[PDB]
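Enquirer: Have a look at this one.
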Amino acid sequence: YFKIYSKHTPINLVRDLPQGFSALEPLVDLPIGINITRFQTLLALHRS
Amino acid sequence: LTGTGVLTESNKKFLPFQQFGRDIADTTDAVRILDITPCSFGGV
Ligand SMILES: *[C@@H]1O[C@H](CO)[C@@H](O[C@@H]2O[C@H](CO)[C@@H](O)[C@H](O)[C@H]2NC(C)=O)[C@H](O)[C@H]1NC(C)=O
């Protein structure tokens, strides 16, 4: 099972790591069952 | 999950991902929201 747990928060800093404590509710539990060793991050850029 | 007890309207608020709810002693208290309160018993 691949469990993804998610949370959203409004923060008012510029460049820091927010303080405090927040619970992380379960968003989804995909029943996939695959082997994962390496992962990437997907970014959206801008063009003009 | 089988048991014996009284079904009662629950004022507590659950979550969409939560189905069961256990209080202290790890015993069944609420089941999906309905509270489980065992019927009266005691000594004589
Ligand atoms: C997921 O795949 C990786 C391959 O990159 C597995 O890692 C190898 O596992 C074998 C055993 O089957 C070892 O002999 C190799 O030395 C491992 N290589 C590395 C780079 O770690 C990994 O075992 C797989 N995981 C699962 C759960 O199947």
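Here chain A follows Swiss-Prot for its numbers: 200-247, in order, are the residues you see.
Structure method, as recorded: electron microscopy, 2.9 Å.
Cβ from N, Cα, C; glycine included.
Okay, these came from Swiss-Prot:
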type	residues	note
VARIANT	A:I210 to V	In strain: Omicron/BA.2.75
VARIANT	A:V213 to E	In strain: Omicron/XBB.1.5, Omicron/EG.5.1
VARIANT	A:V213 to G	In strain: Omicron/BA.2, Omicron/BA.2.12.1, Omicron/BA.2.75, Omicron/BA.4, Omicron/BA.5, Omicron/BQ.1.1
VARIANT	A:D215 to G	In strain: Beta/B.1.351
VARIANT	A:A222 to V	In strain: 20A.EU1
MUTAGEN	A:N234 to Q	Increased resistance to neutralizing antibodies
Enquirer: Take the C-alpha atoms of A:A222 (variant position) and A:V213 (variant position) and report the distance between them in angstrom, rounded.
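Expert: Checking the Cα atoms of A:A222 (variant position) and A:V213 (variant position) gives a distance of 23 Å.
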Enquirer: Measuring Cα to Cα, how far is A:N234 (mutagenesis position) from A:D215 (variant position) in Å?
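Expert: Here the two Cα atoms lie 34 Å apart.
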Enquirer: Under 6 Å from ligand 1 by Cβ, which recorded positions from A:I210, A:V213, A:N234?
Expert: A:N234
Enquirer: Across all protein chains in the structure, which of the variant positions A:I210, A:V213, A:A222 has the highest Cβ count within 10 Å?
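Expert: Sorting the candidates by Cβ neighbours within 10 Å, the top entry is A:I210.
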Enquirer: Can you check what DSSP calls A:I210 (variant position), collapsed to helix, strand or coil?
Expert: coil
